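First comes the structure, then the notes that go with it.
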Amino acid sequence: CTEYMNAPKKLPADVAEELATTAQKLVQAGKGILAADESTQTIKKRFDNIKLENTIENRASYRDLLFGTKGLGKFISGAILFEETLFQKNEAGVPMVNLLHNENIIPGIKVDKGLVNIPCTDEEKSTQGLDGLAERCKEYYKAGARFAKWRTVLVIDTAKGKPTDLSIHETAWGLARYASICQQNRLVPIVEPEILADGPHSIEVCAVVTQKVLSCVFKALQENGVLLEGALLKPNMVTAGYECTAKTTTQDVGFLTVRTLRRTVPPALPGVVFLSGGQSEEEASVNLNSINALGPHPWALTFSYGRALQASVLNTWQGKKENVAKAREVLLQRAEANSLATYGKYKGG
Amino acid sequence: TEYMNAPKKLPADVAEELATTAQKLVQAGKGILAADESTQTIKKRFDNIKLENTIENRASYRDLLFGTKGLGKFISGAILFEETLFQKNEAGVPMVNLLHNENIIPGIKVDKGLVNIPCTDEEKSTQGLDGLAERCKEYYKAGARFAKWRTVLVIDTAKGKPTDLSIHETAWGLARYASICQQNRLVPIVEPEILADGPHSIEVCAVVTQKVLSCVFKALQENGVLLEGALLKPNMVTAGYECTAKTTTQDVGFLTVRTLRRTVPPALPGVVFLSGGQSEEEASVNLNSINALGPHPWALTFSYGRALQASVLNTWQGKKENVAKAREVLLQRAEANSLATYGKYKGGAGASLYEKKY
Amino acid sequence: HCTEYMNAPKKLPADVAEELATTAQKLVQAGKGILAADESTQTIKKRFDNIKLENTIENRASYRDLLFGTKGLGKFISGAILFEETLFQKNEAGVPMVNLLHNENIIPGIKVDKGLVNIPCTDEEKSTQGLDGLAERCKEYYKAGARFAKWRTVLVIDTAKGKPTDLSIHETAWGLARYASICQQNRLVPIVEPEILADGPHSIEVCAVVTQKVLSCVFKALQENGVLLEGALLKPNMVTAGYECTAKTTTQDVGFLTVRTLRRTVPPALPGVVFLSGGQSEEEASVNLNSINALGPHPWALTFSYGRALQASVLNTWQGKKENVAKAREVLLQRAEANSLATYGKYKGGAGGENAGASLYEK
Amino acid sequence: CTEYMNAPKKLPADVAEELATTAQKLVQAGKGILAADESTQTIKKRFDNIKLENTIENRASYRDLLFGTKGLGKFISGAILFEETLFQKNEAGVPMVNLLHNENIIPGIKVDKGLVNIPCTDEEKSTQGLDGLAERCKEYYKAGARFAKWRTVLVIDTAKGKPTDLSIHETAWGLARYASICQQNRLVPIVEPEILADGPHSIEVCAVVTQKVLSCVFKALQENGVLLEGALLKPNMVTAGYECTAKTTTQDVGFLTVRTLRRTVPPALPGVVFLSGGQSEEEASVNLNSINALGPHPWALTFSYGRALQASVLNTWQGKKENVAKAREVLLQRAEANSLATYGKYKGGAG
């Protein structure tokens, strides 16, 4: 008869079930996510890193290059798209989404509207996007998108008490509100509280901060009634700071990352999809491999890489359309490299 | 360095301006005029006076309100919808200048309305944080010196409403809004309206309002909001609309003052009450009852719209003929509530029947 | 000092963290669980009256000797929770009771809470006492041989009165968190026990909702107080319908909704969950624990911390008699093994599987 | 007609009313509280500075000296006692509490059981005493006690992040629990979250930490259902740290203290009763005066002083039965000095 009222109420069976199946498919054994959700601005920085200007024709051709790759769906379960790309066609008539449906890859969509400063903090970041989010999700689901992405940024600066409480909770609560809005509108939310590697902090300090942040994130999720079974976490790997602290090894990066997750992420969460940050394409693969070499986990420990999958793909494409067959060969190589890291079976040489 | 885990302070310059504006907004004997009705909301008002909801009529009506000579004596500020803040009257003069001429501070509604919180039974979240900082910069240039953001909570005891999710979404939303405002030089009116809907007793409303406000002010300190440059716009503590045990104004006054004294710190310059579904007389009589209870640690004044405008429209009918007669009615109500600020409004129980002898 | 992140709990010394973790692992060993023998003088007097026997120090010592003196009991039991008296007690022939456990390889534990009191401004909701002098008692209990502790808190589900209230949930959450961090500092693995009572007519789904909310809150308090999950254990109620509800709930639901709730709230750094049998029968406690483990392999050990569910029938077949000791120790081993098999999801002894079934006509 | 369930329930009208009257009396106009709640542990040290043996006879004689002062009730509304003193009689057969009743002073009782380390913090302190507290209160009320005191300690060290969140909440939640138990058992709780002045931090930093701590303390109080009308706060004044050697004049001590309270303490709280910390007898009076010279406040801003009232009373006594009269004059002098500080009218200026 009477429910315990002071508790978030359940997702209707139908959507809860769909969210859970999408989430499981997204972390299928041997697969991960391709981050191709670069906005017009963030594409202009990478395109013009290898020359040839940032037009709608070049962007469409580049996303065609990525999503048109045969066999990529064996290593990639989902592709995070920017709004433009989601409704876009190739120079050939076909929806970009259909080429993901061809290769049997799930389309996703970035839904955050970027970062703004939290007042009364030293430039700590709040993520925008809740305004009209529900309505955008309905439109994105119709367009084919089955999962979402929302990025928030925290900073480790121990001297200045960063990340601060205000920063941690603005981030935690923002993600929780986003994630519940997606699930209501039939999209699996990728919850991304990226702690930046910037600074000279040790790996132990990063472990402490990441644990504190994640504990607080999951608390907000529960608060807001988010179904963990139909959600994914996209955290930073636990590493020493860029400015260094006895330049640690992959053995450590793997242990302190697995430990942190085991103390903070409940097993109802189907999987964690790691973000590469500033790591090299190779170290992103070596570190993911070190994480999975530490035995079979309660969740799928896989990847959501952008730069780590695309860097040498761009630099071996250079715009010219003769390289598409050749550029996709570099993509597949990296996709398989990270697929093997999922299994803990990626060595090197 | 200093203690790092606490919000940083506002610059001495803006903190001082916010504090001055907040004080002026709750000046002795003054309150705020809520003329912030959107196009959709003001359309429903013009139906009652069978008038076309056009840009011409809206401009003429706001001209009617802000063009009133002597309105500034009783009104310190006017909340506006975006359109009106940039709008002109039919004779070319910008309506913000009409407020300036009567020395009334212009304000601006910045929330983008309500949406459902998922996993709650239709409990409401207020939208508007996206691009808010930018809108504030634009509104300050336009002349606006304070803002308004409305959130709605509901009391339904059997259904555990307001639920915790509801209270904190509201609390945190208002805290973020207030902090973004103050950064951009606007005094935020923090409005956590608990609806009077339902049959709940006045004691239950007191319990809920106290819990909500305790939670709101926590979010406020959390986000680093300067209480000295902010204002609270709460519901008066009242029994619900369908409560058989019908209460009188003296209780509305007591349980409202109590609730505020247990939750609102005195750094807050003043509370500007919302009318709710109260009639014009009730809104004045109840505000008067609140202030009849001694002098308070903060200014207990009003932010009324319907309670100031209801009869003004009904003695106008859109006709330029009856403008003079509508101003009459606005100044009457404005003065009535100005007197209730002091606790000296009668406006029509010993009342002894005497006789004889010495 | 060095510029590390300062607004978080500081780590335990490497030495004690490691000991706590090994004890916690041993406490949830394969095929093992915990024996709750921590009955107070007042509570043990109630059970001795059901066998028409007197409650003296001699009888209590004899009964605990009966339990801990059982040969081979350590194959099914990893640890035994004791009441302070028993921890510092010798048997008939002057042998310390803790030594009886050492022989049988069982780890001794100790109840450290000082009972329940009402939270003011709630409708008789309960707060657990005991933080005063706790650190000191732990030092004394560790010297006495105790390697883990137990602290019980009680929440009630009454949906109409909004129980458990937020005040109740946090007093319990914070109390347990404080208790945990005091124990771990003093080298004792804390069993964190937020028992949600089965009392009332609530459905299983409502219990799942409340258990999930409570555990989410408990683990938040743990993390804030700096408790090492690797060196701690959780002792929750199984998720079940209220006692006064309808007249059913199938054990497969008790199993599903219990496993689900834990998967959404308990992070895998926690070595194991040790369930309390509450008001279940001895057989039901075994059948339900079996249903939980029949649901594939789990990220933690899902085992038992049973008292009544292990002792009810032993007390019965004993009645204070020196002769029945031999015979009663068989009933103990029977139940201990029954639950050991339930740990593996491999218990039957009464029915088997609630499926298939019938009369096969063969051809 | 059901009430809103997820909120702490009210105290019975009877006890709520009594708590509120006691709280009001405790911060009467021109009055404050005498902290005579020293343990045997701590009064030993004060007796050592006056070369006196710490015996039951001497302790009883000293408390007789304090509470036996004629016309002390004019300047003091309440006296916080140590358990021993509450049940003790003078070398004469007269109950100590009867001496308080004679001057119409309200007896109070210290109920905390001292401090212990919070594990996983750098020696930050948690206050003990919740075990059996309800029962002790019933006993203390029967003995005549009408209000209680519970001391918690936070430290400001900005480099080490103190007070850390764990420390702030353990303190806040402990005080809330203590407060709620007292009120249930008819005792007005003095909520004391002392932020120590130790360190070289500036007055602004102290204001920032005190504000944060008090915001969190009052949050716990609402959570636990504490009736603010029947409670008192005993905070540190906002001051610079002991080191640094900045100015930190009394006008600033007054301003930043008043500001902090106005941003954190709701007016339902009848009054704030300041602790002196390690301030000198005069400094404690001058600073309290500077606070009240900043105009009439929404609550009574008064004192709960021990050392700052007793230091010279003790030293000008030396344990000697002759010096009783003489020391009592020093006490009244100080009591009146701080009573005048209440009104903002102590030593009619210096600027």
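Going by Swiss-Prot, the residues shown for chain C are 3-365, listed in order.
Method reported for this entry: X-ray crystallography, 2.7 Å.
Note: Cβ is positioned from N, Cα and C throughout, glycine not excepted.
A mutagenesis experiment is reported in Swiss-Prot for this position, C:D40 to G, and the note states: Reduces binding to TRAP. According to DSSP, C:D40 (mutagenesis position) sits in a coil region rather than a helix or strand.
Residues or ranges marked as dihydroxyacetone phosphate binding site in Swiss-Prot (evidence: similarity to another entry): C:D40, C:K152, C:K237, C:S279, C:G280, C:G309, C:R310. Here C:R310 (mutagenesis position) comes close to C:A38, C:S279, C:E284: these same-chain residues lie at least six apart in sequence, with C-beta atoms under 8 angstroms from its C-beta.
Within the same chain, residues at least 6 positions away in sequence whose Cβ sits under 8 Å from that of C:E41 (mutagenesis position) are C:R49, C:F85, C:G309. Among the mutagenesis experiments that Swiss-Prot reports, C:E41 to G is described with the note: Abolishes binding to TRAP.
Residues or ranges marked as D-glyceraldehyde 3-phosphate binding site by Swiss-Prot: C:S42, C:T45, C:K113, C:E195. In the three-state DSSP scheme, C:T45 (D-glyceraldehyde 3-phosphate binding site) falls into the helix class.
Of all the Cβ atoms in the protein chains shown, 18 others lie within 10 Å of the Cβ of C:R49 (mutagenesis position). For C:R49 to D or G, Swiss-Prot lists a mutagenesis experiment annotated as follows: Abolishes binding to TRAP.
With a 10 A radius on its CB, C:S307 (beta-D-fructose 1,6-bisphosphate binding site) counts 25 other CB atoms from all the protein chains. Under DSSP, C:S307 (beta-D-fructose 1,6-bisphosphate binding site) is assigned to a strand (E or B) in the three-state scheme. What Swiss-Prot records for C:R49, C:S279, C:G280, C:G281, C:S307, C:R310 is beta-D-fructose 1,6-bisphosphate binding site, and it gives similarity to another entry as the kind of evidence.
For the mutagenesis of C:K152 to D, Swiss-Prot gives this note: Severe reduction in the binding to TRAP. The structure shown keeps the original residue. Under 8 Å, Cβ to Cβ, and six or more positions away along its own chain, C:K152 (mutagenesis position) finds C:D40, C:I83, C:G111, C:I112, C:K113, C:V114, C:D115, C:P192, C:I193, C:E195, C:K237, C:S307. Reduced to three states, the DSSP call for C:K152 (mutagenesis position) is strand.
Under its mutagenesis annotations, Swiss-Prot gives C:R154 to G the following note: Abolishes binding to TRAP. For C:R154 (mutagenesis position), the same-chain residues lying six or more positions away in sequence with a CB closer than 8 A to its CB are C:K113, C:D115, C:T130, C:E195, C:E197.
Per Swiss-Prot, the feature active site, proton acceptor maps to C:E195; the stated evidence is similarity to another entry.
Annotation of the mutagenesis experiment C:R310 to S in Swiss-Prot: Severe reduction in the binding to TRAP.
One mutagenesis experiment named in Swiss-Prot is C:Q313 to S, and its note says Severe reduction in the binding to TRAP. If you take the C-beta of C:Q313 (mutagenesis position) and look for same-chain residues 6 or more apart in sequence within under 8 angstroms, you find C:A39, C:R49, C:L69, C:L334.
A simple way to gauge crowding: the CB of C:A314 (mutagenesis position) has 18 other CB atoms within 10 angstroms, across all the protein chains here. Among the sequence features in Swiss-Prot, the mutagenesis site C:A314 to G is noted as follows: Reduces binding to TRAP.
Counting in whole angstrom, C:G281 (beta-D-fructose 1,6-bisphosphate binding site) lies 18 from C:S42 (D-glyceraldehyde 3-phosphate binding site) by their C-alpha atoms. Secondary structure at C:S279 (dihydroxyacetone phosphate binding site), as computed by DSSP, is coil. The Cβ centroid of C:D40, C:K152, C:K237, C:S279, C:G280, C:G309, C:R310 marks the dihydroxyacetone phosphate site; residues of that chain outside this set whose Cβ lies within 8 Å of it are C:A38, C:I83, C:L278, C:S307, C:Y308, C:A311, given in sequence order. Between the farthest pair of Cα atoms in the D-glyceraldehyde 3-phosphate binding residues (C:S42, C:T45, C:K113, C:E195), the distance is 18 Å.
C:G280 (dihydroxyacetone phosphate binding site) and C:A314 (mutagenesis position) have their C-alpha atoms 13 Å apart, to the nearest angstrom. Under the three-state DSSP scheme, C:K237 (dihydroxyacetone phosphate binding site) falls in the coil class.
Using a 10 Å Cβ-Cβ cutoff, C:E195 (D-glyceraldehyde 3-phosphate binding site) registers 24 neighbours.
In sequence order, C:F85 constitute the residues six or more apart from C:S42 (D-glyceraldehyde 3-phosphate binding site) in its chain with CB-CB distances below 8 Å. Residue environment of C:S279 (dihydroxyacetone phosphate binding site) contains 24 other Cβ atoms, counted within 10 Å of its Cβ in all protein chains.
Each of the recorded positions C:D40, C:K237, C:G281 was scored by how many other Cβ atoms lie within 10 Å of its Cβ, and the smallest score goes to C:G281. Those residues noted as binding dihydroxyacetone phosphate (C:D40, C:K152, C:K237, C:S279, C:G280, C:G309, C:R310) have their most widely separated CA atoms at a distance of 16 Å. Straight-line distance linking the Cα atoms of C:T45 (D-glyceraldehyde 3-phosphate binding site) and C:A314 (mutagenesis position), rounded to a whole number, equals 13 Å. In this entry, beta-D-fructose 1,6-bisphosphate is bound by C:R49, C:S279, C:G280, C:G281, C:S307, C:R310, whose most widely separated C-alpha atoms sit 19 angstrom apart. Cβ packing within 10 Å was compared across the binding-site residues C:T45, C:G280, C:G309, and the lowest neighbour count falls to C:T45.
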